[PDB]
Amino acid sequence: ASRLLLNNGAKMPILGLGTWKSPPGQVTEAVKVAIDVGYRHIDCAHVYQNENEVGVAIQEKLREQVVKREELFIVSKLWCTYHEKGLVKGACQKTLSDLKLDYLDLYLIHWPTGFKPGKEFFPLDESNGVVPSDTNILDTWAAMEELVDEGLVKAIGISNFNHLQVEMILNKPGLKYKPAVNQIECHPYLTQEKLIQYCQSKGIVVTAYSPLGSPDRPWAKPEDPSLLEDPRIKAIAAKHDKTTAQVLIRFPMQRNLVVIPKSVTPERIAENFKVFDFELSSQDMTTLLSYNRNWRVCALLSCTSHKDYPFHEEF
Ligand SMILES: NC(=O)c1ccc[n+]([C@@H]2O[C@H](COP(=O)([O-])OP(=O)(O)OC[C@H]3O[C@@H](n4cnc5c(N)ncnc54)[C@H](OP(=O)(O)O)[C@@H]3O)[C@@H](O)[C@H]2O)c1
Ligand SMILES: O=C(O)Cc1c(Cl)cccc1Cl
């Protein structure tokens, strides 16, 4: 609709605002603008280094009475250096302090890979490569389940998990809470048909990240393709009197996915909201799906030898 039903009975808004790469100095205004414009879902993470400033915006709009807490859907994620059972609660509480909230609507395991705990987000050894933790996914899931029982979070989920990693959790002896959501990279160049079908069959809601192809990703090359500039996608947009961004945001919505485009620009934040007033035809949808090239923008290349690296499996 405008909201999808999760397995805990809560409704998740189908459109949310992304905050990765949003500078601390600009993200407070961006969130304020988003809330005014009508966004009710914000995607956060400790690793984005801007939760405090996102929290400032949320507090201002709650105090102004523009929104009530219950109408907001706030998401954050447990970083890889906090997968140890004894660290999960502390990480969640830090995020809660920064955002200035008493609960999260949804808390995700950010990546299936655990790293060595410490101050560095990507701890490195003497040579090449990230230092892994010997923790596994099931022990981390058990720690996440405790967060629900303690009232710190309403729902728990996963991000960048392949179907075998999802299976692992679903077959966990004594599984108490199923993952509500799997947040994955998804756009016309990486359509994820198999993983999406798999998750939806298990009652797991899929959130599509990098829906515009993350043009501001720090490792972008000038030779790299651009979704926003694809003349085939421009042509569909022109047919509907919409922008290519609007088409790219509407696309996942019609696949029953939640989508979280990032912007710090008030005019683009507003433009990205205007996606409820048109429909892509079944022809448009089939055509957009045909553009798949299995091109993955977020491949976590420093973790390719990690025992839990998600992207060796087909899906
Ligand atoms: N779970 C995970 O591992 C994971 C990984 C990656 C991302 N995410 C989440 O997904 C969010 C979205 O992905 P993303 O940040 O990679 O990139 P994205 O949303 O695909 O693209 C963001 C870029 O597109 C620009 N943009 C936004 N609206 C536009 C419009 N209407 N017209 C032209 N350009 C527009 C933004 O510019 P301006 O900001 O300058 O306006 C920014 O440079 C993230 O912020 C994060 O919340 C999660
Ligand atoms: O994990 C994320 O959400 C975004 C991210 C970060 Cl913060 C750092 C390196 C790579 C990537 Cl994809």
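The residue numbers of chain A are those assigned by Swiss-Prot, with the residues present covering 2-316 sequentially.
Cβ atoms here come from the backbone N, Cα and C positions, even for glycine.
Listed in sequence order, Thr20, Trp21, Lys22, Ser23 are the same-chain residues six or more apart from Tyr49 (mutagenesis position) with CB atoms under 8 A from its CB. Per Swiss-Prot, the feature active site, proton donor maps to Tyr49.
Listed in sequence order, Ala46, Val48, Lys78, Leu79, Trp80, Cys81, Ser160, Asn161 are the same-chain residues six or more apart from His111 (mutagenesis position) with CB atoms under 8 A from its CB. Among the features that Swiss-Prot reports, substrate binding site is placed at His111.
Under DSSP, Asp44 (mutagenesis position) is assigned to a strand (E or B) in the three-state scheme. Around the Cβ of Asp44 (mutagenesis position), the number of neighbouring Cβ atoms within 10 Å comes to 25. Swiss-Prot lists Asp44 to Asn among its mutagenesis entries, and the accompanying note reads: Reduced glyceraldehyde oxidoreductase activity.
In Swiss-Prot, a mutagenesis experiment is listed as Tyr49 to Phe, annotated with the note Complete loss of glyceraldehyde oxidoreductase activity.
Counted within 10 Å of its Cβ, the other Cβ atoms near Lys78 (mutagenesis position) come to 24, all protein chains included. Looking at Swiss-Prot, the entry for mutagenesis of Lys78 to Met says: Reduced glyceraldehyde oxidoreductase activity.
As a published mutagenesis entry, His111 to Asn appears in Swiss-Prot alongside the note: Reduced glyceraldehyde oxidoreductase activity.
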